[PDB]
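Asks: Quick one: this structure, given as structure tokens, is what I'll be asking you about.
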Amino acid sequence: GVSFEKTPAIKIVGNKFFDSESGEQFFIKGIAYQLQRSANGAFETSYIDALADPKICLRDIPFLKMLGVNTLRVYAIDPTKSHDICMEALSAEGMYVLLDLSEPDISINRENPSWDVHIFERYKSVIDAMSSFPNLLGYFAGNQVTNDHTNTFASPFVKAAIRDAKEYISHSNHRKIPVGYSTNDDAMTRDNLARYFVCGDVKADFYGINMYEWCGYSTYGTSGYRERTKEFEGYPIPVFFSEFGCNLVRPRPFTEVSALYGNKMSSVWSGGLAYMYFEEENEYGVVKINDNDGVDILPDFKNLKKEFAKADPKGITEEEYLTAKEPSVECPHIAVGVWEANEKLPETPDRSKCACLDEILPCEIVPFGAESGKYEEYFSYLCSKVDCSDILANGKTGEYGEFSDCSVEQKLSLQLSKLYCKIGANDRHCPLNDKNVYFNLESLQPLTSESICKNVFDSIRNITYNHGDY
């Protein structure tokens, strides 16, 4: 492999993936690849980006090759770093990457969801860092955001992210890399979630399930795989297991691989990715990295290797697939306490509008290093003293306030500033005890003719001056 020629870009046509050069169907034979430490005090990323460190990726690629994978799933990259060496070394061995756009500390919050300028900036940074690589198979815009019947209202926020990532990619000069979603496997929500992500005017491009139903020496029938396969027959977009490898008893046989690539399942599923390469506290690994940073192969590795080696999925060509076929789904009805994802999505976050808040507000909280753990406490307090309707985002009802798309810190700054103005002590003491709070002297500078922040200023002046105290 000299450059990227061993990995032609994969495209989606209907509900299958195809090699863009040969037209042969593409099946994912994958593994999750993400290394945990082991940095905070020295301001390094909390996560490790193995794809930006040749020392790590060049160690592991020979073992990934032994294993027989053609795809990795990666959960977090650092978009400020180069990825050319590791992505090309993967390509040279015929390996592709499925990549989440989020990172552990910048993701859609299932406990208080918003689709905002900060998360969108994160997504765009990843897209711009990784889209040059023909072996970038697809991006995940969310990973099990909704996870049970109590947080289904997070799903509209994820669909907005899919829409906005797709639009950003379409307007860019990049290859049109598909954007999809990865979900869990909760019985009460699974059918609604699959329908929701292909309903209405916005759709995921592909759909991964984190699939742990087959434990030990199970079968197609007894595991649940037969039932899931029947559920997904004719589902309009490609589907695959984004994770598999139940670890109730170890060593894991990985006999589910025989079913997955067998004739019955290969007509519906596009393959899957084992979870996971590294042995960490959760006991899902196939290798252990020792104290000197060497790779020790574990019993699970040999089992998975043997299963991948004999998996020979029967695909069909693009031409055969398209023969006699030309590739609008109703969204699930709302039922209080069961399914609460409105079809009406939040709008694309507006960076320019939100940026005006940074300039004009008297009281602000600095994003860098802020203790986000205290934010629930801070909102409960602030919203008991001023009216937080202007930042409320309700995915149940499809109601989104004027500043609901701004960053969490911008939202806090807006309510903190409202409270400062309501109290009216005019003493530059912002009424919130956090080291990241400060009085913004730029707020004392009048907007000139003709500032691009005049409209936001008018909004904020109206909101602060007319706060319901008659």
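Chain A uses Swiss-Prot numbers throughout; the residues present, in order, are 27-64, 71-359, 364-506.
Backbone N, Cα and C atoms are what each Cβ position is placed from, and that goes for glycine too.
Not my notes, these are from Swiss-Prot:
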ACT_SITE  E275  active site, nucleophile
BINDING   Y107, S134, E135, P136, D137, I138, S139, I140, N141, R142, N175, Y307  (1,3-beta-D-glucosyl)n 1 binding site
MUTAGEN   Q62 to A  Slightly reduces catalytic activity
MUTAGEN   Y107 to F or Q  Slightly reduces catalytic activity
MUTAGEN   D132 to N  Slightly reduces catalytic activity
MUTAGEN   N175 to A  Abolishes catalytic activity
MUTAGEN   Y244 to F or Q  Moderately reduces hydrolysis, and causes a 10-fold reduction in transglycosylation activity
MUTAGEN   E275 to Q  Abolishes catalytic activity
MUTAGEN   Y474 to A  No effect
Asks: From the Cα of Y107 (mutagenesis position) across to the Cα of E135 ((1,3-beta-D-glucosyl)n 1 binding site), what is the distance in angstrom?
Replies: 7
Asks: Nearest to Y474 (mutagenesis position) by Cα, among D137, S139, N141 (binding-site residues)?
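Replies: If we rank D137, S139, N141 by Cα distance to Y474 (mutagenesis position), first place goes to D137.
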Asks: Just how many other Cβ atoms lie inside 10 Å of the Cβ on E275 (mutagenesis position)?
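Replies: If we count other Cβ atoms within 10 Å of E275 (mutagenesis position), we arrive at 24.
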Asks: Can you tell me whether DSSP puts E275 (mutagenesis position) in helix, strand or coil?
Replies: strand
Asks: Could you give the Cα distance in Å between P359 and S364, the residues bounding a stretch of 4 unmodelled residues?
Replies: 12
Asks: Let me know the whole-Å distance spanning the Cα atoms of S64 and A71; 6 residues are not modelled in that stretch.
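Replies: Distance across the unmodelled stretch, Cα to Cα, is 10 Å.
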Asks: Please name which of the mutagenesis positions listed here, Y107, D132, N175, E275, is nearest in space to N141 ((1,3-beta-D-glucosyl)n 1 binding site), Cα against Cα.
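Replies: That would be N175, nearest by Cα distance.
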Asks: Could you check which of these mutagenesis positions, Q62, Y107, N175, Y244, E275, sit within 10 Å of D132 (mutagenesis position), going Cα to Cα?
Replies: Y107, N175
Asks: By a simple count, how many Cβ atoms lie within 10 Å of the Cβ of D132 (mutagenesis position), its own Cβ left out?
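Replies: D132 (mutagenesis position) is surrounded by 21 other Cβ atoms within 10 Å.
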Asks: What are the non-local neighbours of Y244 (mutagenesis position), defined as same-chain residues 6+ apart in sequence with CB under 8 A from its CB?
Replies: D217, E275, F276, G277, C278
Asks: For the recorded positions listed here (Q62, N141, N175), tell me which residue's CB has the most neighbouring CB atoms inside 10 Å.
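Replies: The residue with the most neighbouring Cβ atoms within 10 Å is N175.
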Asks: Here are the mutagenesis positions: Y107, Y474. Which has the lowest count of other Cβ atoms within 10 Å?
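Replies: Result for the mutagenesis positions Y107, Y474: minimum number of other Cβ atoms within 10 Å at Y474.
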Asks: What is the number of other Cβ atoms found within 10 Å of the Cβ of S139 ((1,3-beta-D-glucosyl)n 1 binding site)?
Replies: 18
Asks: Using only the Cα atoms of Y107, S134, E135, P136, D137, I138, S139, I140, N141, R142, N175, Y307, which the record gives as binding (1,3-beta-D-glucosyl)n 1, return the largest interatomic distance in Å, rounded to a whole number.
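Replies: The two farthest binding residues have Cα atoms 23 Å apart.
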Asks: Non-local Cβ contacts of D137 ((1,3-beta-D-glucosyl)n 1 binding site) (under 8 Å, 6 or more apart, same chain)?
Replies: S78, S408
